[PDB]
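A.B. asks: Right, I'll just put the structure down here and ask away after.
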Amino acid sequence: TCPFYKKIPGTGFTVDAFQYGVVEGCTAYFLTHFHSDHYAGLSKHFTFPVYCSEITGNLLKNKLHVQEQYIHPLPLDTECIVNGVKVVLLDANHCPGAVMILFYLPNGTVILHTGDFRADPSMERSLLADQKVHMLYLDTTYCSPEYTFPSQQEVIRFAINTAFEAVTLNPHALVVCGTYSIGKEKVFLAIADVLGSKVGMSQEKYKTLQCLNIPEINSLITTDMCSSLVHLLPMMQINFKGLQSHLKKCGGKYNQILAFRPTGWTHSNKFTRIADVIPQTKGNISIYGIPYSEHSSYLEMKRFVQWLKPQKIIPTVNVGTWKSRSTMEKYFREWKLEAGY
Ligand code: NI
């Protein structure tokens, strides 16, 4: 059964609610982004209207085979009427195709559902500037002050400089980047650009990237692993055994691997600056964990909420324990007392 924080009151709508069967009263199912915890339950046998971005709809059609007649793509930054209710989709600064949804309820209430997002000051000049929001359904993944990490631009600067140094010292080094979902594509694309290479990958991952509307993608990626010196592998293979095994397959073209594991936050963030990050090394294999986040830090979340000044907040992440829920409620009240709303 569908939980309350996935339902939009006063409408026939749900958000990210495909794992509960037929939801009673639902006339339109919104999907914020193509991550498995959110799309859980969708397939070629789904027969209700799905509303989403163009990129999410390309993924639904090619990867899950949902039939075309049930996919309803909406442009971003554009007022649209769905089943008699005005909605807007906004860029969530998460993975490709990810959106926030503004719902203008028939009674005058305005609701923002962030989906998954990485808050940014540029959102203060979107269509959000123009009116009040009564209720905020918020991605609270990192809602605690210990969750610190650098900007995505600092993280990519570190990765590019690390890779370029290593391969210039040793032209026979291979670079490998882990992946298990869409998102974080700048990590492997930036590294391949500095090295003058295409990115090599499986047919399955090439297919997924071809759905993303990235400019000039045919110039950037390939399934011909032999022509490429940046390879993508599943995240599970990014360890000493998996990387050893991969280097065997390359026919003595290479004699060293440098590998990246983009994670979210890890508690090595509570001590170390990005500049000071070191790898784990065994023999001719070195593995860097790099804190590339597609979710808000605590400080970015707090800035966004204090600017928006919602009347009520409904968390959408960390909702399963009493301790988590209590901690998040404390911070929401601090923020409100500090800013005066
Ligand atoms: Ni996500």
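Heads up, chain A uses Swiss-Prot numbers, so what you see runs 700-1040.
Heads up, header says this was done by X-ray crystallography, 1.4 Å.
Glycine residues also receive a Cβ, built from the backbone N, Cα and C atoms like all the rest.
In case it's useful when we look at the structure, here is the feature table from Swiss-Prot:
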{"type": "MUTAGEN", "residues": "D838 to N", "note": "Impaired nuclear focus formation, reduced interaction with PIAS and increased sensitivity to cisplatin"}
{"type": "MUTAGEN", "residues": "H994 to A", "note": "Impaired nuclear focus formation, reduced interaction with PIAS and increased sensitivity to cisplatin"}
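Just tell me what is around each of these and how deep it sits.
C.D. replies: For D838 (mutagenesis position), applying a Cβ distance below 8 Å and a minimum sequence separation of six or more within one chain yields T813, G814, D815, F816, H994, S995, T1015, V1016.
A coil conformation is recorded for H994 (mutagenesis position) in the three-state DSSP classification, outside any helix or strand. The local packing around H994 (mutagenesis position), expressed as other Cβ atoms within 10 Å of its Cβ over all shown chains, amounts to 22.
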A.B. asks: Helix, strand or coil at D838 (mutagenesis position), per DSSP?
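C.D. replies: DSSP assigns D838 (mutagenesis position) to coil.
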